[PDB]
Amino acid sequence: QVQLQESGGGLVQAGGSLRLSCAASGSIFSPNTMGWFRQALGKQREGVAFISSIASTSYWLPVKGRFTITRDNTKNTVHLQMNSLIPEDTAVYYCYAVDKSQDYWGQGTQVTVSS
Amino acid sequence: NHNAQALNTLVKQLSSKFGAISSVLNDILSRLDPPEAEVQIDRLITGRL
Amino acid sequence: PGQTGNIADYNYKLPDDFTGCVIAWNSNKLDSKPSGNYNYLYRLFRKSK
């Protein structure tokens, strides 16, 4: 079984900063391609960004500088840095591990920003 | 004359459809999909043999 | 085997001589959601077959 521990969300004022994070525990393999998915309220889900095992990054949005991904190879976890928040990014985040055989999903974190 | 006519007929036989949809191997290969193309090519081979 | 399509081209290919068989069944009850089940993704761009 695979468990994706997500943390770091909540209520933050506009222009604030925070640290989303998830740890992948259980039966993972070797390619281990990971990333994030955003779900707006009552809307479709889109891919935020993606990080592979070779430190290659692929952002699926014009969000460079805003979002930055850090890797923990020793424990193999993914951190995402929220800075300079705007209300347009108020959506729930689930990180995604497509991996090699069976892809998995997180349970959810509420990130909210309003003024 | 017998030699020349036999050779000419053998060469001319390549232009027949033999029940397929076309007499050009490349045309039938490009136009259709591997199963039906295989069927048509089988027809062409069994005629030319 | 030998069927042309986007999913066949870029997601799953079956050999022309494939042996065995496929089974498919509807999954509205489980694999569908009123808000939309989208956990399943398909590749629609790819350079080569």
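Residue numbering in chain B adheres to Swiss-Prot, whereby the residues present occupy positions 953-1001 in order.
This deposition comes from electron microscopy, 3.2 Å.
For all residues, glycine too, the Cβ spot is worked out from N, Cα and C.
What Swiss-Prot records for this protein:
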- B:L981 to F: In strain: Omicron/BA.1 (VARIANT)
- B:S982 to A: In strain: Alpha/B.1.1.7 (VARIANT)
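Fewest Cβ neighbours within 10 Å among the variant positions B:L981, B:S982: that distinction goes to B:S982. According to DSSP, B:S982 (variant position) is assigned to a helical segment.
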